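Chemist: Sharing a structure below in structure tokens format, with a few things to ask.
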Amino acid sequence: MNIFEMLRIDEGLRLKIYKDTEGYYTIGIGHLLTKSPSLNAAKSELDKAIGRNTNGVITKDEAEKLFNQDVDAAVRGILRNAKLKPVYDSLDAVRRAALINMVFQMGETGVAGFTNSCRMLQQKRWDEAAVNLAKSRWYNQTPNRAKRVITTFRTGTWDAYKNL
Ligand SMILES: *SCC1=CC(C)(C)N(O)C1(C)C
């Protein structure tokens, strides 16, 4: 298991524009196109992202290319955030993947709260952090996924993704 396999499990793979859990146009492996209600706006974002006139459908290779860019972007976003970098640096590789997973799903920029959760992770109070992370819109809206990510933070193992 690694961050790519983990997110692939959590995000799925769809080659045609579809709506994510929040109702937003998305494609590939969790690649958010726009929060705009306009499908045309979403298709324009897609064409720009891929570099060709697609009309809503991409190939698996193209989906994996956006995925590589998105994971890279989540990692660089973490390292450029003065608040997240110290937490990421304090974690082992498995928990670092859990943090990348959260950033991939909700972004670094524009994310409200979680200051206390991050403080508990940096303190390595795994059980307390796990409880705290669950008191969130994030957990309530996508509980099965949040549970897997939280279990990863609580245990530092891939148990939530094995046999899954
Ligand atoms: S460690 C929890 C956390 C803090 C903040 C910077 C708000 N984030 O985006 C996540 C959800 C990673």
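Structure method, as recorded: X-ray crystallography, 1.8 Å.
Heads up, the Cβ atoms here are built off N, Cα and C, so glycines get one too.
Heads up, here are the entries from Swiss-Prot:
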type: MUTAGEN; residues: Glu11 to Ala, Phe, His, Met or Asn; note: Complete loss of enzymatic activity
type: MUTAGEN; residues: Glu11 to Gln; note: Complete loss of activity
type: ACT_SITE; residues: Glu11; note: active site, proton donor/acceptor
type: MUTAGEN; residues: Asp20 to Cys; note: Nearly no effet on specific enzymatic activity
type: MUTAGEN; residues: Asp20 to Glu or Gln; note: Loss of 99% of enzymatic activity
type: ACT_SITE; residues: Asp20; note: active site, proton donor/acceptor
type: MUTAGEN; residues: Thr26 to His; note: Facilitates transglycosylation more effectively than hydrolysis; covalently bound substrate
type: MUTAGEN; residues: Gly30 to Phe; note: Almost complete loss of enzymatic activity. The enzyme is destabilized by 1.5 kcal/mol
type: BINDING; residues: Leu32, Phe104, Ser117, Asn132; note: substrate binding site
type: MUTAGEN; residues: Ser117 to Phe; note: 10-fold decrease in enzymatic activity
type: MUTAGEN; residues: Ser117 to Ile; note: 500-fold decrease in enzymatic activity
type: MUTAGEN; residues: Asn132 to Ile; note: 5-fold decrease in enzymatic activity
Chemist: Using DSSP reduced to three states, classify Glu11 (mutagenesis position) as helix, strand or coil.
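Modeler: The three-state answer is helix.
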Chemist: Near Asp20 (mutagenesis position), meaning Cα within 10 Å, which of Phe104, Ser117, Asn132 (recorded positions)?
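Modeler: Within 10 Å of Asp20 (mutagenesis position): none of them.
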Chemist: List the mutagenesis positions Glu11, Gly30, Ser117, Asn132 whose Cβ sits under 6 Å from any atom of ligand 1, in sequence order.
Modeler: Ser117
Chemist: Filter the mutagenesis positions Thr26, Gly30, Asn132 down to the ones within 10 angstroms of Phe104 (substrate binding site), Cα to Cα, kept in sequence order.
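Modeler: Checking each Cα against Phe104 (substrate binding site), the hits are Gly30.
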Chemist: Based on Cα distances to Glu11 (mutagenesis position), point out the closest of the mutagenesis positions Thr26, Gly30, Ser117.
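Modeler: Among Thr26, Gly30, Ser117, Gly30.
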Chemist: Fewest other Cβ atoms within 10 Å: which of the mutagenesis positions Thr26, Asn132 wins that one? Let me know.
Modeler: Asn132
Chemist: Just counting, how many other CB atoms are there within 10 A of the CB of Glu11 (mutagenesis position)?
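Modeler: Other Cβ atoms within 10 Å of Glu11 (mutagenesis position): 20.
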Chemist: Distance between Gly30 (mutagenesis position) and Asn132 (mutagenesis position) at the Cα atoms, whole Å?
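Modeler: Here the two Cα atoms lie 25 Å apart.
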Chemist: In terms of Cα spacing, which of the recorded positions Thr26, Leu32, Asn132 are within 10 angstroms of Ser117 (mutagenesis position)?
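Modeler: Those close enough are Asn132.
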Chemist: Return the residues near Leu32 (substrate binding site), defined as same-chain residues 6+ apart in sequence whose C-beta is under 8 angstroms from its C-beta, sorted by sequence, else 'none'.
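Modeler: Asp20, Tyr24, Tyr25, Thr26 - these are the non-local Cβ neighbours of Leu32 (substrate binding site), listed in sequence order.
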Chemist: Let me make sure I understand the span of the substrate site: among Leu32, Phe104, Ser117, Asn132, what is the greatest distance between any two Cα atoms, in Å?
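Modeler: So the maximum pairwise Cα distance among the substrate binders is 27 Å.
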